[PDB]
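Right, one structure below, let's go through it.
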Amino acid sequence: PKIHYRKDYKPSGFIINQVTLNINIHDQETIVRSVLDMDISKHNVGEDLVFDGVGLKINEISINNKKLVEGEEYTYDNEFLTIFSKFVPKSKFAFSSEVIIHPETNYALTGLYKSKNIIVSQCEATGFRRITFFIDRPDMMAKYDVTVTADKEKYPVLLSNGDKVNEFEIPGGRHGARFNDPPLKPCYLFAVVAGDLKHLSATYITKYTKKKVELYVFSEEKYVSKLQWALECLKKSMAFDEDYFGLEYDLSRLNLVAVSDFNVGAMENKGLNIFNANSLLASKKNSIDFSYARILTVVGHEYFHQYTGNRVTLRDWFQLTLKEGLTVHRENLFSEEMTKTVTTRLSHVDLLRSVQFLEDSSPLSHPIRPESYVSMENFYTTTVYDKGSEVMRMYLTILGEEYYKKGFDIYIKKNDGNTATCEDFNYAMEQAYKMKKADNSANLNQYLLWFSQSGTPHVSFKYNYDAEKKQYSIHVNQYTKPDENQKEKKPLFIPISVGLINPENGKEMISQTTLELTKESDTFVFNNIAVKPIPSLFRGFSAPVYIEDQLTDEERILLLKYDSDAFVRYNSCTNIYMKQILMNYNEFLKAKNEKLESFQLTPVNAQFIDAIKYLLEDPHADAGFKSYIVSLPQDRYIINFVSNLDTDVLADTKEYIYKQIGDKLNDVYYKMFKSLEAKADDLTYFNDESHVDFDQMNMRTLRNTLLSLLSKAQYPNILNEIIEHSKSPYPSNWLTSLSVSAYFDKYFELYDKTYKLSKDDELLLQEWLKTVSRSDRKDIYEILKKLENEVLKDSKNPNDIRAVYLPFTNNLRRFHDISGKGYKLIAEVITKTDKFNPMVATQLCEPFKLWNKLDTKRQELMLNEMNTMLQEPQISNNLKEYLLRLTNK
Ligand SMILES: CC(C)(O)C(=O)N[C@@H](C(=O)NO)c1ccc(-c2cc(F)c(F)c(F)c2)cc1
Ligand SMILES: [Mg+2]
Ligand SMILES: [Mg+2]
Ligand SMILES: [Mg+2]
Ligand SMILES: [Mg+2]
Ligand SMILES: [Mg+2]
Ligand SMILES: [Zn+2]
């Protein structure tokens, strides 16, 4: 297995200037003819001409219209086409080929494939070589002239990149369309779509050049009524890039296409963005509330790539975070501005500190710019995306909005139309840094360590107040644990957004301040501080670190009630919960280990419970924020703080804490559940697919969170409310009614009721599957077998497989059954899926990422299943390399 190394980058000895394709789709095969107009580069040293080409059936290959002969002049091993150098011209030449591929049976969903009745491509990262021969790497920029032909009745809509410059009829009921795309692009941005697509369209007029842009959103005919929100989101995305960054769309048309079978969320092919249907299609009758934020962020994300990824592209794949981290950051700015809810930023932090922090303390830990790879299909990680986004966001925190925008424009103007590297972005930010500091000696050299250093920094604090001097000191320390990528970890440039809260009146004591920690430790002193403050640390979550605030629970309660920053309030609550969890966990663990017949548990802090009540009863407080404060931290956040975590003991710990708080607040919860109904479930705009109210959706989140707490608590007669909830028109509500009925004898009645409501919409049925999968049922293993036999069957749709199994793996008590039967079940699914879709098989490995953090018995059980999977003779390259890294083999 070849290992590619970042330091080994070298430009190709060849140039591809023009790609001319004819893609002829037939019933049993697709014929791809390609002419490459090529040249010899200045780096050429007379090497063989080697093309990437995977799984291609060669009809012929030619150079300058002379047919080449296998064996004497070229070899092909189903991976690399080698033309021996004595037959390679020494000046401009044409290479041509005709190959046969088979999209109908391409169940790995890479290259050219068939999703239901739509022919569709997915070429990032190295999938273009599955369509035709190429030097398949993003620095090989070329012009593209693409003709597609197909049966007209089956495939009336034909799409590719660029302008449609001809449409024509063909004998035998066929037709063709020619697309010319003159701007240079890398081959991973090529795309083609053919199908019986229906659409919605609009015209957007750009802000400055006043150019008309045609916007088209496409789906199969059955779901065309679910396209309107995506179209609205596209218009919003275009306006945000104009308003915040001054950036306008450059092309005459932008197409968005939904397909049912897709490995990820969506893909930014130039002018032809292709989406998992679950990230483009929604309607209020057939989608849960989460769909609306998902579509907004994914449409936005693919649109923002037109600059950060498409117009400025990548020199090589080790620069992936340059487009993905930066585009996620742009997506998050956009989403925060559109939703106008503090929970948007909180949701991103919550994902980072659970899923990404787990990755970064796992054997899979890597920097956002790795040093090596074997499989590109495994490279697309929450580290590269979400830690990358936080590294991109930290520049905005350091520079402020005005100077950030200045540096960003420098990046765009200098690199537009070219490949780029992470250093090009740091350089642009550094220019803005020198301007902000008014110091041409200032630099961001240390900042580059965010790209090369793996692991999560730990930042800890000590404080001093001198009441006579009115002098306050914050002593800060940073530490990153050594790992397999760096034995010695260097201090990073850590920006710490801080406030100082006056504990007597809750007011700010200083102006906005961002401490620049550049050493292993530093002391920040503040004069004229009239009273001892409570510090508000890492406001907005200003660096991707473990925060150790060294605050008392009394101080954290004051921040939770009175601080101005949503994250610090949320984090103070998180930290209070974590202290309680660790304490009760150890108490339960000791009672288990010592086989005690009686023992004590330390109760939940009464003043903390009072503060939760205070915030819940505040009419002016935010409903989304309220739903966070009544929820314990995620299990995958908790596990970063416990060695040899016994999942049963943790489940007992959470159960005790939830019961402690509910024993005091359940009447409050019930009162709010009833009083929130009017606004949360208001039907005024139910039939307006353009009207989306994120505050109202957060009210439903709060109601459904409270109903869950009350149902688990067996609150008197709460089953009455569950049954009435099941009659709500909103799928978020009636699906919640299914999950919370798990604790009652009506569960299977609601199972059948909600199945009937879901089964005729493909995406709604997948949401139903997820709801069943995560149901807190003692008979969940029997229920999953029922799902397999009656609904899932042998579907190869990744959305179906992921819906049935991934939510269940988050069932702390049942997935981690001490028998190991949950580990066995998911391992069987991974191996089955690996036969046809290695990338999705590796996604299904997610539960195993924490294997070496569990108690020694569960470590052994997980390791056995992972070694069993590794022994499968037919294991894919993707899955083998992933499990070898994960098991430290
Ligand atoms: C899940 C998330 C982050 O929401 C998302 O959808 N991310 C997008 C994105 O980055 N869009 O811009 C994306 C697009 C394509 C791939 C990909 C697909 C393949 F078939 C490959 F073989 C491969 F190597 C990579 C991976 C992620
Ligand atoms: Mg083949
Ligand atoms: Mg505008
Ligand atoms: Mg996102
Ligand atoms: Mg289906
Ligand atoms: Mg290792
Ligand atoms: Zn992306």
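We number chain A the same way Swiss-Prot does; the residues here are 196-1084, in that order.
Recorded method for this deposit: X-ray crystallography, 1.5 Å.
Just so you know, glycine gets a Cβ as well, placed from its N, Cα and C.
Annotated peptide binding site per Swiss-Prot: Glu319, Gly460, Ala461, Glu463, in sequence order, evidence recorded as a large-scale study or a structure entry. Per Swiss-Prot, mutagenesis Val459 to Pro is noted as: Severely affects substrate specificity. No effect on Zn(2+) binding. Swiss-Prot lists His496, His500, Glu519 with the feature Zn(2+) binding site. Positions annotated as active site, proton acceptor by Swiss-Prot, on the basis of similarity to another entry: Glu497.
According to DSSP, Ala461 (peptide binding site) sits within a strand segment.
Within 8 Å of the centroid defined by the CB atoms of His496, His500, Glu519, the record's Zn(2+) site, lie the Cβ atoms of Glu463, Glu497, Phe499, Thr503, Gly504, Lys518, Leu521, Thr522, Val523, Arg525, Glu526, excluding the listed residues themselves. Secondary structure from DSSP puts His500 (Zn(2+) binding site) in coil. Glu319 (peptide binding site) sits 12 Å from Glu519 (Zn(2+) binding site), taking the C-alpha atoms as the reference points. Rounded to a whole value, the Cα-Cα separation of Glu463 (peptide binding site) and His496 (Zn(2+) binding site) is 8 Å.
When the recorded positions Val459, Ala461 are scored by other C-beta atoms within 10 Å, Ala461 scores highest.
The candidate set comprises the recorded positions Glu319, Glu463, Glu497. Of these, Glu497 has the most other Cβ atoms within 10 Å. Taking the mean position of the Cβ atoms of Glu319, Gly460, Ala461, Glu463 as the peptide site, the remaining same-chain residues with a Cβ inside 8 Å of that point are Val459, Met462, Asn464, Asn468, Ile469, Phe470, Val493, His496, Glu497, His500. In this structure, the recorded positions that sit close to ligand 7, with a C-beta under 6 angstroms from any of its atoms, are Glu519, chosen from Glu319, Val459, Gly460, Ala461, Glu519. In sequence order, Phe470, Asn471, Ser474, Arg489, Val493, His496 constitute the residues six or more apart from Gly460 (peptide binding site) in its chain with CB-CB distances below 8 Å. Counting every protein chain shown, 26 other Cβ atoms lie within 10 Å of the Cβ of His496 (Zn(2+) binding site).
Cα-Cα distance from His500 (Zn(2+) binding site) to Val459 (mutagenesis position): 16 Å (rounded to the nearest whole number).
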